[PDB]
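Report on the structure given below.
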Amino acid sequence: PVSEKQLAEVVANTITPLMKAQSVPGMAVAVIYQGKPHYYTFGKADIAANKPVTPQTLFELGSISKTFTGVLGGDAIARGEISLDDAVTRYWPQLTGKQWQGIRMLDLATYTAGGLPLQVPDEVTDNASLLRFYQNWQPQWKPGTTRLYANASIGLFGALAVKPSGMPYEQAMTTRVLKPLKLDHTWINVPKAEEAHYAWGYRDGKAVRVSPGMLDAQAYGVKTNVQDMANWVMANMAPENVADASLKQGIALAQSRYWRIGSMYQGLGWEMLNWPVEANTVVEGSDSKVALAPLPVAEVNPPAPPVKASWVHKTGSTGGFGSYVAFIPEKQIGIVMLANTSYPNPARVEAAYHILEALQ
Ligand SMILES: *[B@@]1([O])O[C]([C]C([O])=O)[C][C][C]1[N]C(=O)[C]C1=[C][C]=[C]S1
């Protein structure tokens, strides 16, 4: 029973103090409710140029990029091109180190290979050095025992998942995920002609944007505006309405539960908790001392298909940007919060939960 006016008030009353407390120059917010997105913009995209945030402003998604990676992988599974149960080495035969035996594509996709680190080392600058890195990696755990959140893990899953397609990652993503969903302002590389829409990120007063790195597209490199992001959330909320038959299955695969780690479940990029969930559960789970820790897992085998009564979410950050998306399929409500400052994840989660609580 929530009016447009009431929703607009709860968003303003939550976001205005958040931006003040967290020194955030600009935010674009979408709330999905009653089958439609509702857009709210605040502050500046570029302080020096005095450019306001608009619904066309592009923000760096950081790790929300992993949700695209997960869905693209799922789409490849649904085409018959890959299986999560396949050995990693099926897709990279040059990866001959015997520590790789028993490590599945599932493990790469869900951070359970056995201690792959948060980042691909900066000294890795091409495929040969990327191979050397993986060949020299000494797993700290057996496969399927420990979750360690890692770009070096899901980044490689993304790269290998598109090999059978024959397309480079960017083209596979655009052809198979972005274009079918009409996400026409979502970019791995922002064309010169669209650069005027690209916000500056801000860190400690300084303007910054994300730098190139190995496996950046697959782990943290996507830029988008709040409209394309609202439409991404809507496709993930209600995949039954997506026309492309492999893509709708890929969305389901990305929201399936593969592992339980405490009160959360790992999907492909997406993370889930059972709905109903209290704020403290989700807020506390997002603290870096939990989220970046190596933690034991319980296998969900076979994987559980998408549970509609879920809090489905993902944080994403770069040096200058902080974003969050969350949705509850049972209730068909969801939220996107894009900001040009990286501020603490628990603050993102608290604000999002508060706003969605208003819609029941
Ligand atoms: B990704 O955003 O996920 C984690 C942080 C989070 O929960 O948002 C770890 C960092 C990931 N992002 C990147 O690796 C991209 C960055 C570039 C510079 C700082 S983060």
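Per Swiss-Prot, chain A residues shown: 22-381, in order.
The header says X-ray crystallography, 1.8 Å.
Cβ from N, Cα, C; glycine included.
For the naturally occurring variant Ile36 to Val, Swiss-Prot gives the following note: In strain: MHN1 and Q980R. A helical conformation is recorded for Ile36 (variant position) in the three-state DSSP classification. Same-chain residues at least 6 positions away in sequence with a Cβ under 8 Å from that of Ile36 (variant position) are, in sequence order, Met48, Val50, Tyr61, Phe63, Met358, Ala372.
For the natural variant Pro58 to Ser, the note given by Swiss-Prot reads: In strain: MHN1. Annotation for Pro58 (variant position): spatial neighbours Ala51, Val52, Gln248, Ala251, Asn252, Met255, criterion Cβ-Cβ under 8 Å with sequence separation of six or more.
Annotation source Swiss-Prot lists active site, acyl-ester intermediate at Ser84. Look at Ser84 (active site, acyl-ester intermediate): DSSP puts it in a helix.
Annotation for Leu152 (variant position): same-chain Cβ neighbours under 8 Å, separated by at least 6 residues, are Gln115, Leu116. Record note (Swiss-Prot), natural variant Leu152 to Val: In strain: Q980R. The unchanged residue is displayed.
Annotation source Swiss-Prot lists active site, proton acceptor at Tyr170. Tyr170 (active site, proton acceptor) has a Cβ environment of 20 other Cβ atoms inside 10 Å. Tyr170 (active site, proton acceptor) falls within neither a helix nor a strand when secondary structure is assigned with DSSP, and so counts as coil.
For the natural variant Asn262 to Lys, the note given in Swiss-Prot is In strain: MHN1. On its own chain, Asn262 (variant position) has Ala256 as residues at least 6 apart in sequence with a Cβ closer than 8 Å to its own Cβ.
A sphere of 10 angstroms centred on the C-beta of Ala319 (variant position) encloses 10 other C-beta atoms. DSSP assigns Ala319 (variant position) to a strand segment in the three-state reduction. One natural variant catalogued in Swiss-Prot, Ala319 to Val, is accompanied by this note: In strain: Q980R.
The annotation substrate binding site is assigned in Swiss-Prot to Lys335, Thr336, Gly337. Long-range Cβ contacts of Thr336 (substrate binding site) within its own chain (separation 6+, distance under 8 Å): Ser84, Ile85, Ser307, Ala312, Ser344, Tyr345, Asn366, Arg369, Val370.
Take the CB of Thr362 (variant position) and look out to 10 A: across all protein chains shown you find 20 other CB atoms. Under the heading of natural variants, Swiss-Prot lists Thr362 to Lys and annotates it as follows: In strain: MHN1.
When secondary structure is read from DSSP and collapsed to three states, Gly337 (substrate binding site) falls in the strand class.
Excluding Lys335, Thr336, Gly337 themselves, the residues of that chain whose CB lies within 8 A of the CB mean position for the substrate site are, in sequence, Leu82, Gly83, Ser84, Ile85, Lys87, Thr88, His334, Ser338, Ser344, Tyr345, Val346. With a cut-off of under 6 Å between the Cβ and any atom of ligand 1, the binding-site residues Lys335, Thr336, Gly337 reduce to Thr336, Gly337. Residue pair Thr362 (variant position) / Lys335 (substrate binding site) shows a Cα separation of 17 Å. Cα-Cα distance from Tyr170 (active site, proton acceptor) to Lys335 (substrate binding site): 12 Å (rounded to the nearest whole number). Looking only at the recorded positions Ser84, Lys335, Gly337, the densest Cβ neighbourhood within 10 Å occurs at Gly337. Cα to Cα, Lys335 (substrate binding site) and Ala319 (variant position) are separated by 21 Å.
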